[PDB]
Amino acid sequence: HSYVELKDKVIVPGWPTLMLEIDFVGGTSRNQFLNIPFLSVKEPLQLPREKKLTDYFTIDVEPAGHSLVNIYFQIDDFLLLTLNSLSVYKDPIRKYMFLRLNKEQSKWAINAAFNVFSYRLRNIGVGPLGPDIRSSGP
Amino acid sequence: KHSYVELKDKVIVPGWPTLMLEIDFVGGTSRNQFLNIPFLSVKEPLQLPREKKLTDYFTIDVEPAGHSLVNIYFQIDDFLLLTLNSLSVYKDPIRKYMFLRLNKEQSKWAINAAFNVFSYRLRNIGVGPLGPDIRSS
Amino acid sequence: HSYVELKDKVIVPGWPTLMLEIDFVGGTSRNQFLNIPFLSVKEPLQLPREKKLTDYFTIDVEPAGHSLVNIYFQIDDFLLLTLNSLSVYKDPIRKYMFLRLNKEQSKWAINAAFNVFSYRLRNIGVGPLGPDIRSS
Amino acid sequence: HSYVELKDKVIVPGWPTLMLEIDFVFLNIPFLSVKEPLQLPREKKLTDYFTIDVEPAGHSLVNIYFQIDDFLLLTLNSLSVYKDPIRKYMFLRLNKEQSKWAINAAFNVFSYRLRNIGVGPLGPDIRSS
Amino acid sequence: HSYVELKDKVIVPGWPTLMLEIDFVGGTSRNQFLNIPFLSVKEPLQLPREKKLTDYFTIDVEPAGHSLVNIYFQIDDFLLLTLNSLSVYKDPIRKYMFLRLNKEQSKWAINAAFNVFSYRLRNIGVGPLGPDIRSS
Amino acid sequence: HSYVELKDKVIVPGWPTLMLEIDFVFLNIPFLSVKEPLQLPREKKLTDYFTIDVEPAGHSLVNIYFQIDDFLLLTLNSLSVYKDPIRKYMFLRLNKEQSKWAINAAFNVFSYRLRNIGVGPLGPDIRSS
Amino acid sequence: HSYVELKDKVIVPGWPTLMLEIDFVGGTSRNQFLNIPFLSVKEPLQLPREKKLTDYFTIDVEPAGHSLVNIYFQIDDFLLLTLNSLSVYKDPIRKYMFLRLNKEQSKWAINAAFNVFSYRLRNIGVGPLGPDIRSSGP
Amino acid sequence: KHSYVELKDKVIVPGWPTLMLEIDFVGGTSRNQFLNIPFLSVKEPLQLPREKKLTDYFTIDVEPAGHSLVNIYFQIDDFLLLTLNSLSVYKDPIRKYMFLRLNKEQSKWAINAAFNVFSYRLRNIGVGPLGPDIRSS
Amino acid sequence: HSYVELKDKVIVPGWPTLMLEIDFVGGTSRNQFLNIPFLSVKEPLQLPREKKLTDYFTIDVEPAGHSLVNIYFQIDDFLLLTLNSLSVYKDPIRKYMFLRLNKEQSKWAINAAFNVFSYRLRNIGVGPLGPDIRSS
Amino acid sequence: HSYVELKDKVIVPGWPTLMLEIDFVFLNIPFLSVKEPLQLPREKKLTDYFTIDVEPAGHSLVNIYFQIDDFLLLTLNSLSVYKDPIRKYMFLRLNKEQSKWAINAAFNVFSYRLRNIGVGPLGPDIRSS
Amino acid sequence: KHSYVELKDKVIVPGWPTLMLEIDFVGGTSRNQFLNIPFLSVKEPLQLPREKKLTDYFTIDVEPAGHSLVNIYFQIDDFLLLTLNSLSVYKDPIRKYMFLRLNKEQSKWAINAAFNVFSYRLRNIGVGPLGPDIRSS
Amino acid sequence: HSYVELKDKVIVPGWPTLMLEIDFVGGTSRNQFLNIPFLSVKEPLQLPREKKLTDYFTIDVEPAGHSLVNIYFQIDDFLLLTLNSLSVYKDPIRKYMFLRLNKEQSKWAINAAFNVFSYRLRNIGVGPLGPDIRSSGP
Ligand SMILES: Nc1nc2c(ncn2[C@@H]2O[C@H](CO)[C@@H](OP(=O)(O)O)[C@H]2O)c(=O)[nH]1
Ligand SMILES: Nc1nc2c(ncn2[C@@H]2O[C@H](CO)[C@@H](OP(=O)(O)O)[C@H]2O)c(=O)[nH]1
Ligand SMILES: Nc1nc2c(ncn2[C@@H]2O[C@H](CO)[C@@H](OP(=O)(O)O)[C@H]2O)c(=O)[nH]1
Ligand SMILES: Nc1nc2c(ncn2[C@@H]2O[C@H](CO)[C@@H](OP(=O)(O)O)[C@H]2O)c(=O)[nH]1
Ligand SMILES: Nc1nc2c(ncn2[C@@H]2O[C@H](CO)[C@@H](OP(=O)(O)O)[C@H]2O)c(=O)[nH]1
Ligand SMILES: Nc1nc2c(ncn2[C@@H]2O[C@H](CO)[C@@H](OP(=O)(O)O)[C@H]2O)c(=O)[nH]1
Ligand SMILES: [Cl-]
Ligand SMILES: [Cl-]
Ligand SMILES: [Cl-]
Ligand SMILES: [Cl-]
Ligand SMILES: [Cl-]
Ligand SMILES: [Cl-]
Ligand SMILES: [Cl-]
Ligand SMILES: [Cl-]
Ligand SMILES: [Cl-]
Ligand SMILES: [Cl-]
Ligand SMILES: [Cl-]
Ligand SMILES: [Cl-]
Ligand SMILES: [Cl-]
Ligand SMILES: [Cl-]
Ligand SMILES: [Cl-]
């Protein structure tokens, strides 16, 4: 297989957001969390409270330059189905993915030597013009 | 259908007074870092009527445009649009539906605040001593 | 006249550096100074006895974008002669000039509404590969 | 001779890393992807092989120039994943914030080292796929 | 006229803060500045281009006790308008005012025989619960 | 809702302690007398449960406001010697010197923790008498 | 039993002083000693050079507030007799006592987490007006 | 029997020149921390005769008043009492036997020095620019 | 007149110290101030309200050798009276004076081409053996 | 009494050392050559025996004055290689740079200690020849 | 045989303009530390002809004189010697072959650079405000 | 035996230099090397690449004052021959030697508590007037 890029275009302004929050080992201050707008979704995600994220969603942080980091992903079939069914951009999710962070995003990941303590997905809702904005594409 | 178009950098002209967009978030992390965006260069200061308020004329909306960048979307009432276009040093740049792009660092901040806007304002900043000489040059 | 750009190329790796230290009105004690590498010079800029860079310079910060700022300057006739004779890049200095700050450096000027409290000159030396680097 | 850039493409996602860490009188910079760990002889130290010079390259950006002795160069070029990127005369670019930090320190480096960073759980799969 | 007290209640938890940074004549390099949280404001106090707080203010430290000191101030007409329009507490600012330093803060003014070297304004932001706190 | 004060009376001489320690970008504050040690689950950390906000409350004094997640609140209220003092929204007052320190740091907290402090030789006798 | 407060009023100005000096674990600089004027005495204390203070006098430092500490005491009968016989205020000493320190006094005790390294009593003499002052009560 | 009475805070009047009591201890810990006590507000500066000295007019005595607080006790000769009362902005506050209270921090310092006074003085401090306007207001 | 030497002996171990803090034009943010123990005094030098040491002093750094520098000063009449009445060493202060910097202290003045940005006065206390030491 | 200088001649090349180390609110000063290591009783600490006072002695140089309790004095005088150099009242001189450092700290010492430094490979031969 | 004689400290006269010798090394360690040596006090500024250069008039050579100290040896052309002697406040101190001694700290620096001179110059420094009053006194 | 001083006078200006470089344990920054001009030599030193310096040349750093250090030396017969034959000052080298460093030289040695990591001899060549200078003695 290969690891396919999850590109920026899966973020569609005005649609609720799925956010991947990452905390690194030795992080003390919370403004050190790496928060990544991950996917725009038609409705918020809800996983079976029984199931854990760690069993359906593996992440891995690697260096990609002198101040860049990439995030690599393993996504279980059942979550890929769920995510593909929520995603506003049409079915962008594959089993093996990655996305590139910019230099600003990468600062704390480089400092913790890519050592991850905890991660999660969080549903982030929309602002006052959200419907208008998504309705307004050219 | 209308379109959301970009208020680009060219609308800031060096030497002219500045209209500054100031946004505060609800649960923004890190202290003493503000979101101050020079918004539009103006020939004369903005002055809204005393009884009416800004949020009757001006609505904003911060959303993500990708895995790192964030845009402020906004809707501008017809009255403030005429006023702002008439004051604007750049020729009539203002439209009813727009956005401006945040930079890499500002995006990070807005993301960290979960895009959650507590308030915002528009403030007049004057010019330094060489201002007159800079615009007339 | 026109305000002509003092561009990045007048900083040449391996030569001592002329630097502009700026303090903005407001902010916090925690705030570092804004420190702008300004000109690569043959040798340290020495001012006449009892003088300061404020005595030959006049600066004015103006926005140039949604997160960008330029610094505009007016440079006195004698300092103009001085900096043109120390400059590594051939005679880059004019009386009316500006330089463009990046989106990091502008952050500090914008939150102070462009208002400078003070500035002064600093001279910076070169490390152990300096001459080697400029030769290459 | 000329100081050639050690470009970002010497970093290969999936393989272990050499982190350049620098204390100005602090920054971490991934430096080189390697096939095996670096470990100098017991009775030498990095500064026997490696000189660092931090230098301004514009009105905001800063480069780190460095000179690599021949023994460290043949060693690093053998361990490197990317094929023989290392030369005697080189530089690398710091970002907007690293630069500022460097400027604030008047470019004075107090110390520096090279540290082996192992890889994540998908590491071997990323590079092998 | 009378010197009216700018009391503690004009600092309101959860709002940005206006601060007065004072340097006293004498003392030591080790001495921290005297930093007095002065006014809670809607937004940061921005001064007109090229101006400083010294240009609108006049301060005078006098003892008020065996280990107590007050700061007296005379506030210029335009800054008076400005601070009364940013104030969170409703219009607390008068032209002639004083504030009472505590027995810790007075220690620093008394050992300098009340003599100020300089002062300037600082603006301080709010943490992650700021708006939450002011709402409650 | 309202931020209620965590008063001094939650400190009971004789019983072990929870020390709030805070590093501004340093102060120790006895925080809560507890019957048994606090120890969070292995895979969480304090800042998952606990937000701190330092704020000026006059011309000299400073308070620390904080928000406590429900799990940490039920946990702390069970261990507490004083009966259920802990709420979701609270503050505590710093002294004249702590305040100054806080002001000098522009109220910026770099880190904070909660540490178990055992008791002295008369500890059990003090509380039991 | 209970632990009885040794109140300020046992300090009678103009009379020599008994001082309790406390040093904490990890104290480096001597201006970190906690010195407490403990009792006013008619004459200086002198314990049998044979006997140790630690056998007749136990101390214990506890928290009492967010920046307050209290000192708790166990006083052997023989020292209580001795102290009661020296004390200017009439017989204030009991077997189980405590006194409250203010916030200023408590700073280094809070920093060492109440961990005591060493303590002692010291006789502190009087100034030039001492007799006049003690003679002058209203 | 006489009594030792308190020289209270009210005898310091803002806007008037200050008579400052300065005490040095023998083995005081911590450097650059002085014991400077503003002592009495005066209409005109104090000036003792050149030949005579302060310790012929003024005697001080630092003692503890409890487990934390410390008082400076003092005895003031009849000549300096007349002089000080005549100079005092507050109406005749000075008596022959007095004390003033030290604060929590100063007590700690005096305790740490074992109350052991090396020397002391009385020094005139002037007024700032608003002084005149503050007392006549 | 002549510039008379303020010699080392006017610093007397065990007494508070009067110090001159100097900032030179140029250099680096990293540069410590040049701090010269200047006079041992009975008590702290207190200046009149609103005044600074620059208001009574005039200084001029000149070289005295291949790595040596002296500081020359002109001292105003009232400050002359003040420092002569606080001096521990009997009346050492004249209107025109100089003091000799050592090869370490001159290093800092020479690299700035003798050019001072500012100076101010500092007062330094004494440790726990101070009076003991001066008595001995 | 008088504060007498602890001169350089109390340092005897070849014999182990007592290093005076001082942290201003950092300097190492060889202090005394000793025949055997110093080790205080378990329940005491240096500052019980030893007071330090840093003081300016000219327009550039600084001395460290110190007072040595009688027990530490008899102990140090027995271990000393040079014969009984130690008195109750003493001082030592700092160099041009140590001084500057001391001045920069407003002479404020945060801590100080005495550390045993063993000897080199020729140590015993140097002193015995 | 000629001799290399010392340019001693006496040739620097306080109150007069300074001729400063500035030396840069090739691989000198430590940043922002320069080798600036005040070289000779002069009545008027030095000004070499525009076409000719310093290294045609002036040659320097840094060597060790022992286990710690280092001397700068130099050779001075006949033209610059006449010029420098005529400008020199001190009476004719310059000869064709000389040296000056470096101090303990400067020696260390020169040693660390392996004595390896990259370039050097002579620069005029003026006088402070009391200059006139200092030399005429 | 005794340890004989290797005095400054063995440095003869204008003649190439032999330099003893010393690095101390815990030295991080290279401007912390102690470099000592050791001997002036008629030609550069060249030891049999087979042989090590450590077998022919032992060094030892000792304290000699509150800010002074001395370096003590053991020099094998074969290197003494070699050094004596190179040395410009006539035959100054003995088996047991020492030299005194000044206070400036001693700073980093005192900081590392005299603990040596590595040392070596390095040949340092001469400047543009070197021959003239050595020819010019009075
Ligand atoms: N995404 C977004 N949310 C905003 C904005 N302004 C206020 N908010 C609030 O922040 C929340 C998302 O972080 C939204 O509430 P809701 O998501 O709970 O409906 C929304 O009401 C904005 O400009 N963008
Ligand atoms: N590079 C990398 N390391 C990780 C990640 N998550 C956890 N780690 C841990 O951090 C270490 C690298 O800093 C690895 O251990 P290892 O180096 O002992 O193999 C690994 O266990 C990740 O996403 N990327
Ligand atoms: N709280 C307290 N602890 C003390 C005191 N004296 C010594 N200690 C020691 O300090 C520790 C608390 O900081 C205790 O150990 P423990 O916590 O392992 O029981 C105790 O042994 C004291 O007076 N009070
Ligand atoms: N208690 C006290 N002692 C003083 C004072 N001034 C000087 N001293 C000296 O300090 C000592 C007590 O610390 C006293 O000596 P004595 O106690 O040895 O008799 C006393 O002489 C003072 O004001 N109060
Ligand atoms: N004093 C000294 N110690 C050295 C030297 N070289 C190495 N050392 C080591 O440093 C230590 C002293 O700091 C010694 O160990 P030791 O103290 O355990 O005997 C010794 O092994 C030297 O030249 N002088
Ligand atoms: N010793 C010395 N070397 C110098 C000087 N100026 C330049 N150099 C160069 O430094 C080198 C010695 O460190 C010399 O080259 P070389 O020794 O390779 O011949 C020499 O050319 C100087 O003034 N003294
Ligand atoms: Cl995609
Ligand atoms: Cl667009
Ligand atoms: Cl544009
Ligand atoms: Cl360019
Ligand atoms: Cl300047
Ligand atoms: Cl109030
Ligand atoms: Cl200001
Ligand atoms: Cl009682
Ligand atoms: Cl009373
Ligand atoms: Cl009162
Ligand atoms: Cl002298
Ligand atoms: Cl001043
Ligand atoms: Cl000579
Ligand atoms: Cl001379
Ligand atoms: Cl010899």
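We number chain B the way Swiss-Prot does; in order, the residues shown are 4-140.
Yeah, the Cβs are placed from backbone N, Cα and C, and that goes for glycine too.
According to DSSP, B:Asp64 (GMP binding site) is assigned to a strand segment. Cβ contacts within 10 Å of B:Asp64 (GMP binding site), excluding its own Cβ and spanning all protein chains shown: 22. Here Swiss-Prot flags B:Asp64, B:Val65, B:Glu66, B:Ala117 as GMP binding site, drawing on a large-scale study or a structure entry.
Record note (Swiss-Prot), natural variant B:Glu108 to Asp: In strain: Isolate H1 and Isolate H2. The unchanged residue is displayed. For B:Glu108 (variant position), other Cβ atoms within 10 Å of its Cβ number 18.
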**Q.** For B:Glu108 (variant position), the three-state class that DSSP assigns
**A.** helix
Q | Those binding-site residues listed as B:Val65, B:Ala117, and which of them has the most Cβ atoms within 10 Å of its own Cβ | A | B:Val65
Q: Using Cβ-Cβ distances, find the residues under 8 Å from B:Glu66 (GMP binding site) that belong to the same chain and are at least 6 apart in sequence, listing them in sequence order.
A: B:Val73, B:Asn74, B:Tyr76, B:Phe118
Q.
I need the CA-to-CA distance for B:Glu108 (variant position) versus B:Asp64 (GMP binding site), whole Å please.
A. 18
**Q.** Pairwise Cα distance maximum in Å, GMP-binding residues per record: B:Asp64, B:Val65, B:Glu66, B:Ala117
**A.** 12
**Q.** recorded positions whose CB lies under 6 angstroms from ligand 1, from B:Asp64, B:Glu108, B:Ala117
**A.** B:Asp64, B:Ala117
Q: For B:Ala117 (GMP binding site), name the DSSP secondary structure in the helix/strand/coil scheme.
A: coil
